[PDB]
Amino acid sequence: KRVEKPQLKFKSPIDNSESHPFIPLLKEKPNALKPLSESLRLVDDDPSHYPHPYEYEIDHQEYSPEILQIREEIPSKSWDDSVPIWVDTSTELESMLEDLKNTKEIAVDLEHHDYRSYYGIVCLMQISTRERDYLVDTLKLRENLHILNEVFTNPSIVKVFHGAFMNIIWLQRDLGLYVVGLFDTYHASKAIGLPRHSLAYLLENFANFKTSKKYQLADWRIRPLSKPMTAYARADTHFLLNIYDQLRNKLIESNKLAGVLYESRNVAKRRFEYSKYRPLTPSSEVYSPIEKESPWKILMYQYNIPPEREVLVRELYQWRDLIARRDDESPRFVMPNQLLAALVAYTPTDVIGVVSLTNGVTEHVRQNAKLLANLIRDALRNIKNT
């Protein structure tokens, strides 16, 4: 089935130019120890960038006293005692905010899609309280979701994530949301020393819930959500707060709870920045999209491409990236590396040669077949001549 691109309906439209470092979308700072203005000042190269607006809060805000005590475990609600709450209007979101205000702890997760978007888009957000599960349309509510900062940056309310390492970045980038009061069960599992540290492992073992493999590979932009996708999304957070109870208590017992909160604070402090503006020195502290050695080299060796073609290979890499940025698509939607490898290996020099490649071609390659053939012809002419 055809899925229209939801970015088209975004209020602020998508900018892949990377003209300037990432600017936090945050316009209000609840639960502040430091003025937002003082947070929003740019930093000089040392590259230039904005700092984490809640950095001070994460470092110096005090955890809720409840997280500190051994406390008996509160089981997850019976799956069938309730329906997941679908949140896609301004109103439903506001009602949800009021509910979240009344918790001491909540479970959060997201679904992210990167095939039909250059950087990616957050398609769903899952939030569970002790009582209910919420499923939030982050496509339709992109420009509204910031109000959750009231609860997400409230340090007296624990936010439970399993492996928040990327989700922290994505909350920032798309919804302008930050987390103060994070507990990451991934780090908890690690400190405990469990044989596995996946959500799947925890769900099977503390919740007896069997996950089907491959649904986070599904296309989460589609509306409405399929019933299995609804359930698997709900499942991500439905069970997590109990898991937190059990892991927290053992951490308290094992003398390792302080260590997990530190790790969780390091996860929370993670900042979203563009790859051009990435840090000079490698760090788990910052994530940027690209930060490595030139991927064409593997691809030439892998498809056994003659050594003379680095520039052809590199030229295709640049075009694909530029075109992906222009049309707001992943590079693999534009042209999988394997198709790229096919173009370089077989060097078709006319439209028919490009399109009739044994691989078959993508929509972008069909549309730009003449350009691609010209790009290739020049390399063949230039390889001979030069």
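All chain A residue numbers match Swiss-Prot; in order, they span 127-172, 176-515.
Structure determined by X-ray crystallography, 2.1 Å.
Using the three backbone atoms N, Cα and C, a Cβ is placed for every residue, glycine included.
As recorded in Swiss-Prot:
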MUTAGEN   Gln133 to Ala  No significant effects on growth rates and degradation of 5' ETS RNA, increased accumulation of extended forms of snR40 snoRNA and 5.8S + 30 nt RNA; when associated with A-142
MUTAGEN   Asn142 to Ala  No significant effects on growth rates and degradation of 5' ETS RNA, increased accumulation of extended forms of snR40 snoRNA and 5.8S + 30 nt RNA; when associated with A-133
MUTAGEN   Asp238 to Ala  Temperature-sensitive mutant. Abolishes exonuclease activity and increases accumulation of 5.8S + 30 nt RNA, 5' ETS RNA, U24 + 3 nt RNA and poly(A)+ snoRNAs. No effect on subcellular localization
BINDING   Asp238, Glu240, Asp365  Zn(2+) binding site
MUTAGEN   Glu240 to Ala  Temperature-sensitive mutant. Abolishes exonuclease activity and increases accumulation of 5.8S + 30 nt RNA, 5' ETS RNA and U24 + 3 nt RNA
BINDING   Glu240, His241, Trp299, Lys342, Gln345  AMP binding site
BINDING   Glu240, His241, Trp299, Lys342, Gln345  UMP binding site
MUTAGEN   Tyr361 to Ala  Temperature-sensitive mutant. Abolishes exonuclease activity and increases accumulation of 5.8S + 30 nt RNA, 5' ETS RNA and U24 + 3 nt RNA
MUTAGEN   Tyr361 to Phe  Temperature-sensitive mutant. Abolishes exonuclease activity and increases accumulation of 5.8S + 30 nt RNA, 5' ETS RNA and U24 + 3 nt RNA. No effect on subcellular localization
MUTAGEN   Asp365 to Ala  Temperature-sensitive mutant. Abolishes exonuclease activity and increases accumulation of 5.8S + 30 nt RNA, 5' ETS RNA and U24 + 3 nt RNA
DOMAIN    435-515  domain 'HRDC'
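Less than 8 angstroms from the CB of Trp299 (AMP binding site) sit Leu239, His241, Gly249, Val251, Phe401, each of them six or more residues away in the same chain. Less than 8 angstroms from the CB of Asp365 (mutagenesis position) sit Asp238, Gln255, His291, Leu328, each of them six or more residues away in the same chain. Gap of 3 unmodelled residues flanked by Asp172 and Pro176; Cα separation 6 Å.
Residues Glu240, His241, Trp299, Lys342, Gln345 are the ones the record ties to AMP, and the longest Cα gap between any two of them is 23 Å. Annotation for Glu240 (mutagenesis position): spatial neighbours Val251, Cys252, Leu253, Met254, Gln255, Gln345, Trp349, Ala362, criterion Cβ-Cβ under 8 Å with sequence separation of six or more.
The Cα of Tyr361 (mutagenesis position) lies closest to that of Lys342, out of the recorded positions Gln133, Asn142, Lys342. Considering only the mutagenesis positions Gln133, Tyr361, the Cβ with the fewest other Cβ atoms within 10 Å is that of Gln133.
Other than the site residues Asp238, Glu240, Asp365, same-chain residues with C-beta atoms no more than 8 angstroms from the centre of those residues' C-beta atoms, the Zn(2+) site, are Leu239, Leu253, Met254, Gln255, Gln345, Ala362, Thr366.
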